[PDB]
Amino acid sequence: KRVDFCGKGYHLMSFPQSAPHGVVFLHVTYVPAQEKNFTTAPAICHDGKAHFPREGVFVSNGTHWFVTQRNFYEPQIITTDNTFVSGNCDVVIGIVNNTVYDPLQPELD
Amino acid sequence: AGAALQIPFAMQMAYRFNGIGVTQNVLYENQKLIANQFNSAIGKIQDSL
Ligand SMILES: *[C@@H]1O[C@H](CO)[C@@H](O[C@@H]2O[C@H](CO)[C@@H](O)[C@H](O)[C@H]2NC(C)=O)[C@H](O)[C@H]1NC(C)=O
Ligand SMILES: *[C@@H]1O[C@H](CO)[C@@H](O[C@@H]2O[C@H](CO)[C@@H](O)[C@H](O)[C@H]2NC(C)=O)[C@H](O)[C@H]1NC(C)=O
Ligand SMILES: *[C@@H]1O[C@H](CO)[C@@H](O[C@@H]2O[C@H](CO)[C@@H](O)[C@H](O)[C@H]2NC(C)=O)[C@H](O)[C@H]1NC(C)=O
């Protein structure tokens, strides 16, 4: 878990090999690339309440808002189970208006 | 670990608070107090040196 201890980047495993008077480690490491650009926001205001992401981050390609994990890109629609509410949003800086979908209501129809 | 990835500072402090167990909800509601704490502490250490 300590960074740069074994390899450059995130670590997966290693294999040892012998030598005349030493040892040789082959480290397998994970490295990301082929980035993108996105517009973010630290919270979401809806129905007078503030919603924060459980684990992830908010992104937007201009007209829609999604939640994705930090180290990879896989958009998901903002439900009400992967986000948790905390108080009202009049003191947070950077809030953005939007709507948050919920699963129970369509299934009750 | 690779190529530098830009990130706003507050959303980095939120990750660093998540790293120690305190939920990120704490930081966004106490940002000004933490900023003042940081500035005062750095001023005090400058004076001490
Ligand atoms: C942002 O991404 C969304 C998701 O792909 C785009 O919205 C969809 O666009 C497709 C066709 O381009 C439609 O069939 C879908 O109905 C749209 N909505 C959804 C929820 O998928 C949107 O056009 C993108 N916007 C920009 C500016 O790139
Ligand atoms: C990101 O930064 C920009 C500029 O630094 C902010 O835009 C400013 O918003 C305030 C309102 O709070 C205005 O009084 C300023 O005139 C704006 N600046 C400019 C250059 O137009 C923007 O609000 C910041 N975004 C967040 C989420 O904090
Ligand atoms: C998000 O929506 C809220 C509520 O609709 C906006 O706040 C109101 O904006 C109107 C017109 O701009 C004002 O007359 C009200 O006084 C505002 N407050 C309330 C409680 O209604 C807000 O401007 C929208 N945008 C953002 C960035 O929050």
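Chain A is numbered as in Swiss-Prot; the shown residues are, in order, 1038-1146.
Quick reminder: no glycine exception, Cβ is built from N, Cα and C everywhere.
Record note (Swiss-Prot), natural variant A:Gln1071 to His: In strain: Kappa/B.1.617.1. The unchanged residue is displayed. According to Swiss-Prot, the naturally occurring change A:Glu1092 to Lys is described as follows: In strain: Theta/P.3. Among the sequence features in Swiss-Prot, the natural variant A:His1101 to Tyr is noted as follows: In strain: Theta/P.3. Listed in Swiss-Prot as a natural variant, A:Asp1118 to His is described as follows: In strain: Alpha/B.1.1.7.
What Swiss-Prot annotates, mapped onto the structure for a quick look.
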residue	record	DSSP class
A:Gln1071	variant position	coil
A:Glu1092	variant position	coil
A:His1101	variant position	coil
A:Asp1118	variant position	coil
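Taking the Cα of A:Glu1092 (variant position) as the reference point, the closest of the variant positions A:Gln1071, A:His1101, A:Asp1118 is A:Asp1118.
Checking the variant positions A:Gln1071, A:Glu1092, A:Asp1118 for a CB within less than 6 Å of any atom of ligand 1 leaves no residue at all. Here the variant positions are A:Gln1071, A:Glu1092, and the one with the most other Cβ atoms within 10 Å of its Cβ is A:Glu1092. Here the C-alpha separation of A:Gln1071 (variant position) and A:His1101 (variant position) works out to 22 Å. Counting every protein chain shown, 11 other Cβ atoms lie within 10 Å of the Cβ of A:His1101 (variant position). A:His1101 (variant position) sits 19 Å from A:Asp1118 (variant position), counting Cα to Cα.
Sequence-distant neighbours of A:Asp1118 (variant position) (same chain, six or more apart, CB under 8 Å from its CB) are A:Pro1140, listed in sequence order.
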